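Participant: Mind having a look at this structure? Questions to follow.
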Amino acid sequence: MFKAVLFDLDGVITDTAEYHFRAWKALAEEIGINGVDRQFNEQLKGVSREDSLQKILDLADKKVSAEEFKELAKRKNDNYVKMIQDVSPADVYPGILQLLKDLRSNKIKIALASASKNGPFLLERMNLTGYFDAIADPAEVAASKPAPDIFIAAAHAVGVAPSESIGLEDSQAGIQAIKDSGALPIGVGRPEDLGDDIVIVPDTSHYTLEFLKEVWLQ
Ligand SMILES: O=P(O)(O)C[C@@H]1O[C@H](CO)[C@@H](O)[C@H](O)[C@H]1O
Ligand SMILES: [Mg+2]
């Protein structure tokens, strides 16, 4: 049986992927880049703050100075951080709280594998920190998704092999990272975005311990 579940945060535990989208779009438009729509934003889900900014700049073949790049990343984060101050336990997605409880009862380890430096703050907002056996710190993991490093680190932090872990993700980059870590991915979202070659569920109510067992058995 699987021995750990490795959680992305944004778009898996709560609806903060939507907040990142809105904040990146606002930044892009301030600098005259209008191509950050929902479709393009699929390329920003799960990706580090700077790699995200650079994708936006490349989208438009725009070059800014090193000083401006730093200011832009900070500008978007400062906005995003204001946007999430009122997140609360009521914003936890359906199924997630009960899944965490059920995993702990069954002695299955729980680790965070989020790109976000805002992860710990959000878990505190949602009264979820106590469910987590570890948080892989993305500042300590240089390689962003789609590299597997953050999932490998999350598994290591709870003493479980990636091959005996499930990863939960809402993003293209993160699904690839899970695959390359050896863990088993279960995506949440639309097949048109996330593919048809792994298990994809349409919303997080589907993330029950019963279903994770169903998938693990196959
Ligand atoms: O919260 P941050 O440190 O800026 C890192 C954020 O991670 C998200 C994924 O969890 C990305 O979708 C987002 O583009 C990025 O800014
Ligand atoms: Mg995500």
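Looks like X-ray crystallography, 1.1 Å, at least that's what the header says.
Cβ atoms here come from the backbone N, Cα and C positions, even for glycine.
Annotations for this protein, taken from Swiss-Prot, read as follows:
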ACT_SITE  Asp8  active site, nucleophile
ACT_SITE  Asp10  active site, proton donor/acceptor
BINDING   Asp8, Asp10, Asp170  Mg(2+) binding site
BINDING   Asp10, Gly46, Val47, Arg49, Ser116, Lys117, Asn118  beta-D-glucose 6-phosphate binding site
MUTAGEN   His20 to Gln  8-fold reduction in the conversion of beta-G1P to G6P in the presence of beta-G1,6bisP
MUTAGEN   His20 to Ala  Impairs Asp-8 phosphorylation by beta-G1,6bisP and phosphoryl transfer from the phospho-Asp8 to the substrate beta-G1P
MUTAGEN   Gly46 to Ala  1'000'000-fold decrease in catalytic efficiency
MUTAGEN   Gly46 to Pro  100'000-fold decrease in catalytic efficiency
MUTAGEN   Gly46 to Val  10'000-fold decrease in catalytic efficiency
MUTAGEN   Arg49 to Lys  1'000'000-fold decrease in catalytic efficiency
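Walk me through the surroundings of each of these features.
Facilitator: Counting only residues at least six positions away in the same chain, the Cβ atoms of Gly46, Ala113, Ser114, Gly167, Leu168, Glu169, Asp170, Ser171, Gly174 sit under 8 Å from the Cβ of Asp8 (active site, nucleophile).
Cβ environment of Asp10 (active site, proton donor/acceptor): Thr16, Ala17, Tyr19, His20, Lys45, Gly46, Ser114, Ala115, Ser116, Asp170 lie under 8 Å away, each six or more residues apart in the same chain. Reduced to three states, the DSSP call for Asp10 (active site, proton donor/acceptor) is strand.
Taken residue by residue with DSSP, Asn118 (beta-D-glucose 6-phosphate binding site) is part of neither helix nor strand, so it is coil.
The secondary structure of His20 (mutagenesis position), as reduced to three states from DSSP, is helical. Counted within 10 Å of its Cβ, the other Cβ atoms near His20 (mutagenesis position) come to 26, all protein chains included.
Cβ-based neighbour count (10 Å, all protein chains) for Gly46 (mutagenesis position) stands at 32.
The secondary structure of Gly46 (mutagenesis position), as reduced to three states from DSSP, is coil rather than helix or strand.
Taking a C-beta cut-off of under 8 angstroms and a sequence separation of 6 or more, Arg49 (mutagenesis position) has the following same-chain neighbours: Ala73, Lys76, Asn77, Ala115, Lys117.
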Participant: Those recorded positions, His20, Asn118, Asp170: which ones have a Cβ sitting under 6 Å from ligand 1?
Facilitator: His20, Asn118
Participant: I'd like to know which of the recorded positions listed (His20, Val47, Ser116, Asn118) lie near ligand 2, counting only a CB under 6 Å away.
Facilitator: none
Participant: Please report the three-state DSSP label of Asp170 (Mg(2+) binding site).
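Facilitator: The residue in question, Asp170 (Mg(2+) binding site), is coil (DSSP, three-state).
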